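All remarks here apply to the structure that follows.
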Amino acid sequence: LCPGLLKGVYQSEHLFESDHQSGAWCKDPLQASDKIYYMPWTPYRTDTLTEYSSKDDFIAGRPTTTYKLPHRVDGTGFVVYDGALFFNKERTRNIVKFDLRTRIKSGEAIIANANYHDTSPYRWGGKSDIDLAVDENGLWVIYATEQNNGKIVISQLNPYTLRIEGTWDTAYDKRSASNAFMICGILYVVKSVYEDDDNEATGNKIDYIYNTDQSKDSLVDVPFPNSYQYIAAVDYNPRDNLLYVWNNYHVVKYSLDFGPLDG
Amino acid sequence: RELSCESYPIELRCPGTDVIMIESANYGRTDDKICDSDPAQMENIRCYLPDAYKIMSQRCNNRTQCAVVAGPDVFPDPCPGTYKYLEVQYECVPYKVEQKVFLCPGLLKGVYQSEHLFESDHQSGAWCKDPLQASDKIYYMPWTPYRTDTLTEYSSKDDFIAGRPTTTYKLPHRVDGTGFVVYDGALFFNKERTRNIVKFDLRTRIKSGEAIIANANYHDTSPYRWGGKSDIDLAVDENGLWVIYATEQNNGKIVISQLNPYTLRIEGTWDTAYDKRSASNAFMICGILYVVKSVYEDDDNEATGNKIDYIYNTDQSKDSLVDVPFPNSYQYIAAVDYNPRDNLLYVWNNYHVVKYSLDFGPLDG
Amino acid sequence: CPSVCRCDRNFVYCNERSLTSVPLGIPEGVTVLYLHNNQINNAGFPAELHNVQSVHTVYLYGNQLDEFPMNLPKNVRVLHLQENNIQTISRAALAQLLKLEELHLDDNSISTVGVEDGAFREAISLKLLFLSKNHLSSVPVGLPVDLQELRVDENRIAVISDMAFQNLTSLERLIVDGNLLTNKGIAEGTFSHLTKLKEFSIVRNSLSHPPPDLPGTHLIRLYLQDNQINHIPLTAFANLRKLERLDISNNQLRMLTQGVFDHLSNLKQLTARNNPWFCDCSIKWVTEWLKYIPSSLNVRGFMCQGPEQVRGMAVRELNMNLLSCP
Amino acid sequence: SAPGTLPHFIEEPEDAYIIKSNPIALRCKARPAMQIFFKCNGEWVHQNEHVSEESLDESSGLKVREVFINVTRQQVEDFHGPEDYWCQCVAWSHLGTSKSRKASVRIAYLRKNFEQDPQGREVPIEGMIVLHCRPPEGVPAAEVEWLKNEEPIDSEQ
Amino acid sequence: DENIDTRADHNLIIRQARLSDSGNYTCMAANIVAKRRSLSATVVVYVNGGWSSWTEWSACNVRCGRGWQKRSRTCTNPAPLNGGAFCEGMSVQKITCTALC
Ligand SMILES: *[C@@H]1O[C@H](CO)[C@@H](O)[C@H](O)[C@H]1NC(C)=O
Ligand SMILES: *[C@@H]1O[C@H](CO)[C@@H](O)[C@H](O)[C@H]1NC(C)=O
Ligand SMILES: *[C@@H]1O[C@H](CO)[C@@H](O)[C@H](O)[C@H]1NC(C)=O
Ligand SMILES: *[C@@H]1O[C@H](CO)[C@@H](O)[C@H](O)[C@H]1NC(C)=O
Ligand SMILES: [Ca+2]
Ligand SMILES: [Ca+2]
Ligand code: NA
Ligand code: NA
């Protein structure tokens, strides 16, 4: 299933320009469907998910149905796994499982020692303390603990039992990072330059990687594209092998290159 | 859940010895048919206050019973000409509390030199870290008379020494003195030629409020021994936000007042015996004032200084004469601020940016 | 020491005491005199006050004055006459205080006609003049020759004469921001005779392009924000070989001509957020210039507004070699 | 030949109150005047916001100028200063300038519940009684009027 | 004093703030059981500002042509007291004069 190690990230598609400066968007990689799940981020007001029938309807702004969530969502770590929505509940270190078919909450898991509600978010903040990821290995939780001194802590989560099936501690600080994504059980840390930081001129590149199987880390230099400056969320889809990036008010899709440098 | 309209106090109580825990709080209007008033005030059904949770957690949380007056005394007005209400969702949990961070370290026994970062281009200025937000962000403001209007943000300690800034904030008004401080992602500063404290949210990059410190002397009237419009000094400790100043009613002597970081109002006033112009700087720890008396460049037949010679308790309202040796390597002490998260002093002394380590007594009483 | 007024050491505190005049009992050892936030009218100034030689700093802000005061302490260096109603400036008043170096006249009702011809020139030792937040329509004529800082901002100044900045060679900081100033208002090379000028600012005005014939001999900082600058001519930024900080943000600029910044060799920072930059072939030189630029120079704010295809994108990086432009 | 003096104000700006998000403008009249501008909350108001009307009054010989400036609800609710949203008027003449009254724009409101309702009393034929009344909170301050059996009473009667 | 009187329904009425000036007034109830003191009320009398009489016109600064003449009007008759409202209007008066040469 694994395509290999990441070599370079490149621009692929530009859908539209949304009214919100932050948010996230993704497709369910388990279910063979062209359904798009849209999430606009509003501080202390995020509580609805928008479903779209196809790519054409998403650009035209023709929604199929809107889900009314039981609790307020914190951050841009929205992920869909086999017809169920996985989100971080506001002012808590708790993933919440919500089945889209039945439209009812199926579970609530406590991510142990995890920092929450603007304590340890990404560079831009916005309560992005807990970020969910989907790859070839399964469901993952990217967060930070005070035990690791604000550094990124990655844990595999079971999508059924909602329990931690392993914990890994990295050397990279979460607030220093812009966003992160999982591919073949390998973490990719994105470092980027933001808006209103008129002092900054540095290049936006991926400078850190962490393998779960080997439990070893390395310093990389993979150039990351940034047409705009406010990078909100970066999610990987294992079915299409593309990145679901939300930069500034715009909603984009990124193409990925792979190398066979893996044991 | 609990609900109460404007100017109507709310009551919260858990059974037995159980503690109250706030989940979601909002002060404004979401629904129009809950409260009963004039229909003109009910036209706007989209009023919100995010700081509502922060206020309730500071008063109701880790307590058996709670009574908060839903008005301007505890909650700042978000939308004027609209009849507001308080919506609170709470759960009953055991009576356990979290240690070290909020808790008082004791009485100051001795100050020692800890870190030397660099030697800034300006003789006087001020630097600090936000103790509420768990981040390694450093806020820098080098004071330039009749020209201070910018606050510089640094990503880490390494970037601060190397001189690599993250972002610079363009303030709406000119700043007077080296008394600024940062409290929960908001900047508090003394506006030039005024006895006013300006609240500026760093996230939104807009002014949220302006408070008048009553009878306070301003603009080189009653500053510290070095002058430089130091008339009003802001402090942060275990007790909260504080304002160190001087009034003509107290005859130039130091007047300390607790300020609410949300309502921007005086929640108590205390008068001391120490003259502000005789003092080099001051800092708050556990609601106790520590007066710094230092020696300066150009001091005719002078050697007396580099000490903490006076203390003032707010809870007891009693004062004492101390003799805690204070480090002063370079003579011009510009600013001394205490950070309750790290329990260290943030000093600026004659171009030098230094951090001081603290030692505490076995008890505080 | 006075009874109503409470003196403290080498200072006199007559502040916020509802006084309409200066108290009589003033010692001959005082250095700083505080009389601010009172109701002192221009009529309540005794002659004995002038005789107190020892006083070097006087604070009279937030009072109820009409004219510049008479019989002020002879050997005064710094004066604070702000937040009141000063409308008339006389030659005889400034002739008394010869040793005056720093003068603040902020938030007053000072008009061009109200000031006597060459009244500021009487204060021979004057270096800092703050005519900020007044009712000024133009820069006064008779200014001090040895002046270093003229802060004549936040007024209603629409026109500037060439003779307004005559003999002011020694001037270093000129702040004329927040006025009704246009390019028709500025005279043909008025600022050219200010060799020692280091900082210049015309922010929040109404300039259609930068003022031509600017001094470059000592200029380090140039600020041109919130103006209606449509375009920048090539000649405008040349011969400014000493400049380090330039800001042109919040302007009506669409495109720039190649080599407009070729003489700004000492340039450390350039700011150009919020500008309607139309990204076509006119921005090809901008992207290339941004790539070969040293770490010494920080250029920020370059973001596209047109067309919809490249909307909101940073001019720092191009895609597919700027399409089919080269 | 005409007499030259400082500008004299005729229609000084009066305190405005915003009702149901309807933006209410401020009036200003002076003579002799060539330029009239507004200084709201310490700083000058932009030239574009001003609407001038150089209408010459018959009753007076010199040139009269009238300027109006609109103040929206969004301007007042987003202003986070220490004092109430105030405005002043500055007029220009060949001799000098003159300032007007500080007109304070406020958000108009009124409560339903009375602060203190009048209390009923039993009083003898020669005895004296005082009826207390505390009106509800509102801007501006409420105008209290007394009614004896749903009909007003005249204090001068 | 005729200006101050005690009412049957326990009220203190002051007609003019001249015959009974400012102070910290406190109400006290007495009974055969004991006495009780109430919270003191801070009654402060304020004097509003009133303009003083006009001065004389000054001599024309310019010898030949357009000249100037000044007249001052201070806020001292009466001067504001205990936080009284300040004087309304302008403080200075200026007129153009022509001196014959
Ligand atoms: C008090 O309650 C707050 C609310 O979560 C909690 O964070 C804090 O640790 C508790 N203890 C103390 C001493 O504040
Ligand atoms: C001012 O400069 C002019 C030459 O531009 C010179 O002739 C004049 O004498 C100077 N004024 C003084 C007082 O030196
Ligand atoms: C602005 O003021 C003018 C009068 O000066 C008025 O005619 C106009 O309608 C006002 N604008 C609005 C939106 O009412
Ligand atoms: C009341 O006023 C008197 C002076 O007349 C003062 O001494 C006293 O302390 C004041 N009491 C209060 C509570 O203000
Ligand atoms: Ca992510
Ligand atoms: Ca301090
Ligand atoms: Na996600
Ligand atoms: Na400080």
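So for chain C, numbering is Swiss-Prot's, and the shown residues are 36-361, in order.
Determination method: X-ray crystallography, 3.4 Å.
Including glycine, each Cβ sits where the backbone N, Cα and C put it.
Under the heading domain 'LRRNT', Swiss-Prot lists C:36-63, citing sequence analysis as support. Tertiary neighbourhood of the domain 'LRRNT' (C:36-63): same-chain residues 69-76, 78-81, 83-84, 87-89, 94, selected by CB-CB distance under 8 Å and a gap of 6+ residues from either end.
Same-chain residues at least 6 positions away in sequence with a Cβ under 8 Å from that of C:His170 (mutagenesis position) are, in sequence order, C:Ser144, C:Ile145, C:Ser146, C:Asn190, C:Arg191. The note that Swiss-Prot attaches to the published mutagenesis C:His170 to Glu or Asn is: Abolishes interaction with UNC5D.
C:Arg186 (mutagenesis position) falls within a strand segment according to DSSP. In sequence order, C:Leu163, C:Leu164, C:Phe165, C:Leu166, C:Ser167, C:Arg208, C:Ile210 are the residues near C:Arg186 (mutagenesis position), counting only same-chain partners six or more apart with C-beta under 8 A. Here the residue is the original one, but Swiss-Prot notes a mutagenesis experiment at this spot, C:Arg186 to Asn: Abolishes homooligomerization and FLRT2-mediated cell-cell adhesion; when associated with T-188.
Mutagenesis annotation in Swiss-Prot: C:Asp188 to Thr, described as Abolishes homooligomerization and FLRT2-mediated cell-cell adhesion; when associated with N-186; the structure shown retains the original residue. In the shown protein chains, 24 other C-beta atoms lie within 10 A of the C-beta of C:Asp188 (mutagenesis position).
Swiss-Prot gives this note for the published mutagenesis C:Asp248 to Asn: No effect on interaction with UNC5D; when associated with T-250. Listed in sequence order, C:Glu223, C:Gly224, C:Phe226, C:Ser227 are the same-chain residues six or more apart from C:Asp248 (mutagenesis position) with CB atoms under 8 A from its CB.
For C:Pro250 (mutagenesis position), the same-chain residues lying six or more positions away in sequence with a CB closer than 8 A to its CB are C:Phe226, C:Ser227, C:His228, C:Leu229, C:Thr230, C:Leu232. Annotation of the published mutagenesis C:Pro250 to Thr in Swiss-Prot: No effect on interaction with UNC5D; when associated with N-248; the original residue is retained in the structure shown.
Classification of C:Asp248 (mutagenesis position) by DSSP places it in coil, neither helical nor stranded. DSSP states for the domain 'LRRNT' (C:36-63), grouped as helix (H, G, I), strand (E, B) and coil, give 0 helix, 6 strand, 22 coil. DSSP assigns C:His170 (mutagenesis position) to coil in the three-state reduction, placing it in neither a helix nor a strand.
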